[PDB]
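Student: Got a structure here, written out as structure tokens. Questions coming.
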2 protein chains.
Amino acid sequence: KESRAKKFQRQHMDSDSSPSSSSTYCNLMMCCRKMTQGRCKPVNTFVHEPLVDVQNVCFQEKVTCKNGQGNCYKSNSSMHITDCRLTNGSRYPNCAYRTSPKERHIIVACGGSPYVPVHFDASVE
Amino acid sequence: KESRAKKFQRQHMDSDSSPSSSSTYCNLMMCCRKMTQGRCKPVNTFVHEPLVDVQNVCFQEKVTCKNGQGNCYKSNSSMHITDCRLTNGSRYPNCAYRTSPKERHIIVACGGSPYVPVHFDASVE
């Protein structure tokens, strides 16, 4: 089926993009990357960095995933991202999103082999 | 499965937008409206008019369908469209489209009952 490495790619990677604040970027990406079927994903984050650059976060600072238990990694430098958050008026199947670009460090959980990002945990700075 | 009326709605209706010249509108719409699965649709047109006005074209001027003869109607007035064109160097999976907004009278094949649109046939003026 879908490998964690691929699901992380389809849900969080948008290497070649530079989204405008509250444009409809999020409405169309969430749709196009299939995070709006059956239910509307509440929040999601996209990373505008090269795949490899995002994969090398796996060899960077070691920290703890938000749940305070797992091992995660925090990128050594801020990256370009976009936060998508579902609107209140949204009633599945109508899925709308507030689009939020910003510059931050990402935290991810890595695994498998080759050892790569398998879960986007959070943002910082 | 998918009714012709619905396929037409998903493939050609987008009343609430006003795409700008070669932004990424078409790249995301074609994806999100599912015209990029398996093969990249070559060309596709989107109409930014309310559904009903576009439905009303079916009770307007009759004309000959492009090839596939079978009840086409031409809008009485020019509507706001956006033409999405596959760029010559686009290779699947990342379908890359050229976004072209403009005003044309639209031709649509109509069918079933109620008589509504089933195919976007062409554009004029």
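The residues of chain A that appear here are 29-153 by Swiss-Prot count, in order.
Quick reminder: no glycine exception, Cβ is built from N, Cα and C everywhere.
Okay, these came from Swiss-Prot:
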ACT_SITE  A:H40  active site, proton acceptor
ACT_SITE  A:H147  active site, proton donor
BINDING   A:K35, A:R38, A:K69, A:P70, A:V71, A:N72, A:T73, A:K94, A:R113  substrate binding site
MUTAGEN   A:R67 to D  Substantially decreases binding affinity for RNH1 but maintains high conformational stability; when associated with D-95, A-116, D-117 and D-119
MUTAGEN   A:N95 to D  Substantially decreases binding affinity for RNH1 but maintains high conformational stability; when associated with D-67, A-116, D-117 and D-119
MUTAGEN   A:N116 to A  Substantially decreases binding affinity for RNH1 but maintains high conformational stability; when associated with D-67, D-95, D-117 and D-119
MUTAGEN   A:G117 to D  Substantially decreases binding affinity for RNH1 but maintains high conformational stability; when associated with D-67, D-95, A-116 and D-119
MUTAGEN   A:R119 to D  Substantially decreases binding affinity for RNH1 but maintains high conformational stability; when associated with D-67, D-95, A-116 and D-117
Student: Given the recorded positions A:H40, A:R113, A:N116, A:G117, A:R119, which one's Cα is the least distant from that of the residue listed as 'active site, proton donor'?
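Tutor: Result: the closest of the recorded positions to the residue listed as 'active site, proton donor' is A:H40.
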Student: Work out how many Å separate A:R67 (mutagenesis position) and A:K35 (substrate binding site) at their Cα atoms, rounded off.
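Tutor: It is 17 Å, counting Cα to Cα.
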Student: Nearest to A:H40 (active site, proton acceptor) by Cα distance: which of the recorded positions A:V71, A:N95, A:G117 is it?
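Tutor: Closest by Cα: A:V71.
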Student: Hey, of the recorded positions listed (A:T73, A:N95, A:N116), which one tops the CB count within 10 A?
Tutor: A:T73
Student: Could you round the CA separation between A:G117 (mutagenesis position) and A:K69 (substrate binding site) to a whole angstrom and send it over?
Tutor: 14
Student: Return the count of C-beta atoms lying within 10 angstroms of the C-beta of A:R67 (mutagenesis position), excluding that atom itself.
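Tutor: Excluding its own Cβ, the number within 10 Å is 11.
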Student: If one measures from the C-alpha of A:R119 (mutagenesis position) to the C-alpha of A:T73 (substrate binding site), what distance in angstrom results, rounded to a whole number?
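Tutor: Given the Cα positions, A:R119 (mutagenesis position) is 21 Å from A:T73 (substrate binding site).
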Student: In whole Å, note down how far the CA of A:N95 (mutagenesis position) lies from the CA of A:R113 (substrate binding site).
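Tutor: Between the alpha carbons of A:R113 (substrate binding site) and A:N95 (mutagenesis position) there are 21 Å.
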Student: For A:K35 (substrate binding site), name the DSSP secondary structure in the helix/strand/coil scheme.
Tutor: helix
Student: Given the recorded positions A:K35, A:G117, A:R119, and counting only Cβ atoms in the protein chains shown, which has the most within 10 Å of its Cβ?
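Tutor: Counting Cβ neighbours within 10 Å, the top one is A:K35.
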Student: In angstrom units, rounded to an integer, how far apart are the Cα atoms of A:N95 (mutagenesis position) and A:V71 (substrate binding site)?
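Tutor: Here the two Cα atoms lie 17 Å apart.
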Student: Rounded to an integer, what is the Cα-Cα distance in Å between A:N116 (mutagenesis position) and A:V71 (substrate binding site)?
Tutor: 12
Student: Given the recorded positions A:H40, A:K69, A:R113, A:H147, and counting only Cβ atoms in the protein chains shown, which has the most within 10 Å of its Cβ?
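Tutor: Neighbour-count leader: A:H40.
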